[PDB]
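Peer 1: After the structure tokens below, expect a handful of questions from me.
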Amino acid sequence: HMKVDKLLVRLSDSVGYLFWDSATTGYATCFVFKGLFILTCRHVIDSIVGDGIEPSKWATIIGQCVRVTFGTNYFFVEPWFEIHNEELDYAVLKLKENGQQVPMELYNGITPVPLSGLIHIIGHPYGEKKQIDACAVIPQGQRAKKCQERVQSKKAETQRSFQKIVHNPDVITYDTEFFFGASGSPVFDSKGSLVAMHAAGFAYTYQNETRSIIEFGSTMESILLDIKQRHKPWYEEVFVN
């Protein structure tokens, strides 16, 4: 369908390339969540700050070492780091206005989480050009079976490893090229409505190729509930008011 394809091209203007150069250098994907606030994965912030830094200083380091481009066209973020979560692997940052127009926010209400079918992901695999990809949902009930099949096929040449996606309705699973460094990329359902944020996969190297057993992202519903419970005053000023 092309009306959805034209919609996803429009939405892709809200998907950003996050770059950092701190003690290390790297990139990730992010997207405008609500207003000036962007979303990315929590493990990305951990890579920016690195290990052994007091929490009082993360906001200053983030403000000093992060830049975001949605295309001199870039945004800094505010030295502010308060809404985030390790298990759901999300982090909110706030863009600093600089006269350039902020792209439209992508959170557009309570999209149902697709239990099967097709989803779309927008982001920057390999830290290169922005891409829009279509992926098939892997239903929850087939996750454990899919993982063992593919591990055994390779060994032909356990499930304690995968037991963070097995009974987790808070994630969608799928197979995507966005495994290659596009963590933080927003995930859309077949209508082009924001449903999730791509998180990670299960990396391994086989015949000198880096591959992944399965990929997953945390649902917007689970992220928003966490924000609603843990940061109710912030939720009401940003989402309600």
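Think of each number as a place in line: the chain as shown, counted from 1.
So how was this one determined? The header says X-ray crystallography, 1.9 Å.
The backbone N, Cα and C atoms fix where each Cβ goes, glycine too.
Annotations per Swiss-Prot:
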ACT_SITE  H43  active site, charge relay system
ACT_SITE  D89  active site, charge relay system
MUTAGEN   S183 to A (Swiss-Prot position 541)  Abolished protease activity
ACT_SITE  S183  active site, charge relay system
Peer 1: Give me the Cα-Cα distance between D89 (active site, charge relay system) and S183 (mutagenesis position), rounded to a whole Å.
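Peer 2: For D89 (active site, charge relay system) versus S183 (mutagenesis position), the Cα atoms are 10 Å apart.
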Peer 1: In sequence order, which residues at least six apart in the same chain have a CB under 8 Å from the CB of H43 (active site, charge relay system)?
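Peer 2: Looking at Cβ-Cβ distances below 8 Å from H43 (active site, charge relay system), excluding near sequence neighbours, one finds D89, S183, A200.
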Peer 1: For the stretch where 8 residues weren't modelled, take the C-alpha of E157 and of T158 and tell me their separation in angstrom, rounded to whole.
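Peer 2: Between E157 and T158, the Cα atoms are separated by 17 Å.
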Peer 1: Given a gap of 8 unmodelled residues from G71 to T72, what is the distance between their Cα atoms, rounded to a whole number of Å?
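Peer 2: Cα to Cα across the gap: 10 Å.
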Peer 1: Neighbour count, 10 Å Cβ-Cβ cut-off, for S183 (mutagenesis position): what number do you get?
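Peer 2: There are 27 of them.
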Peer 1: For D89 (active site, charge relay system), list the number of other Cβ atoms lying within 10 Å of its Cβ atom.
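Peer 2: There are 23 such Cβ atoms around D89 (active site, charge relay system).
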Peer 1: Would you mind pulling the DSSP three-state label for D89 (active site, charge relay system)?
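Peer 2: In three-state terms, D89 (active site, charge relay system) counts as coil.
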